[PDB]
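Would you mind keeping the following structure in view while I ask a few things?
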Amino acid sequence: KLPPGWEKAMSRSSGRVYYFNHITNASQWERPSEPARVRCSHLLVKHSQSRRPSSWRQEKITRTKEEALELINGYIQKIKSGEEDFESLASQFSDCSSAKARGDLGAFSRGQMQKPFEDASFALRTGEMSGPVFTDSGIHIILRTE
Ligand SMILES: Cc1ccc2[nH]c(C(=O)O)cc2c1
């Protein structure tokens, strides 16, 4: 009954049922609502183990994988609360050059991007945002725009 990747779970805090997606790492209280191409933006946070530990922000990326995840979780909280929008955080903080285009990567098909990125991208519906998505490049928040 649920879309690809989506499973039902129990909240450790409240005992209330929630839904999470094991492909996108999305999680929400609400029950969840294949194209050749999708369009996505992302916000990338790199760490010391990233394939290329360097960006326009920081010549030498030193942060730990754990500290990168803390950063990602913080940005997700601010996006979800409405305190900051995705585009503004991507522009300021993404370790990808796409930061200069508010994180926009344009449109792409399967067979183009790192696999965990692609799979998360194609499991989102238009408008939906992922949780933390891990690739060899670092940790991503992905917004599907088309
Ligand atoms: C999957 C994916 C998407 C965008 C990306 N940007 C980068 C970078 O090194 O700037 C890696 C990467 C990987």
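By the numbers in Swiss-Prot, the shown part of chain A spans 6-38, 51-163.
Yeah, the Cβs are placed from backbone N, Cα and C, and that goes for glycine too.
As listed in Swiss-Prot for this protein:
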DOMAIN    52-163  domain 'PpiC'
MUTAGEN   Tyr23 to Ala  Reduced affinity for KIF20B
MUTAGEN   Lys63 to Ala  Loss of peptidyl-prolyl cis/trans isomerase activity. No effect on the interaction with IRAK3/IRAK-M. Abolishes IL33-mediated increase of IRAK3/IRAK-M protein levels
MUTAGEN   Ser71 to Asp or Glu  Loss of peptidyl-prolyl cis/trans isomerase activity, nuclear localization and cellular function
MUTAGEN   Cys113 to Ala  Loss of peptidyl-prolyl cis/trans isomerase activity; decrease in DNA repair of double-strand breaks by homologous recombination slightly less efficient than that observed with wild-type protein. No effect on RBBP8/CtIP
When the Cα of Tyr23 (mutagenesis position) is compared with the Cα of each of the mutagenesis positions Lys63, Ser71, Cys113, which one is closest?
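Looking at Cα distances from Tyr23 (mutagenesis position), the smallest one goes to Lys63.
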Cβ under 6 Å from an atom of ligand 1: which of these mutagenesis positions qualify? The list is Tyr23, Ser71, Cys113.
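With ligand 1 as the reference and 6 Å as the Cβ limit, the list reads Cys113.
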Expressed to the nearest Å, what is the distance separating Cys113 (mutagenesis position) and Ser71 (mutagenesis position) at their Cα atoms?
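Between the alpha carbons of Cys113 (mutagenesis position) and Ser71 (mutagenesis position) there are 9 Å.
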May I ask for the distance between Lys63 (mutagenesis position) and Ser71 (mutagenesis position), taken between their Cα atoms and rounded to an integer number of Å?
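Distance between the two Cα atoms comes out at 8 Å.
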Could you tell me the whole-number distance in Å between the Cα atoms of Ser38 and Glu51, where 12 residues in between were not modelled?
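The separation between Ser38 and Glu51 at their Cα atoms is 15 Å.
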According to DSSP, how is the domain 'PpiC' (52-163) divided among helix, strand and coil residues?
39 helix, 26 strand, 47 coil
When DSSP states are folded down to helix, strand and coil, where does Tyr23 (mutagenesis position) land?
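In three-state terms, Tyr23 (mutagenesis position) counts as strand.
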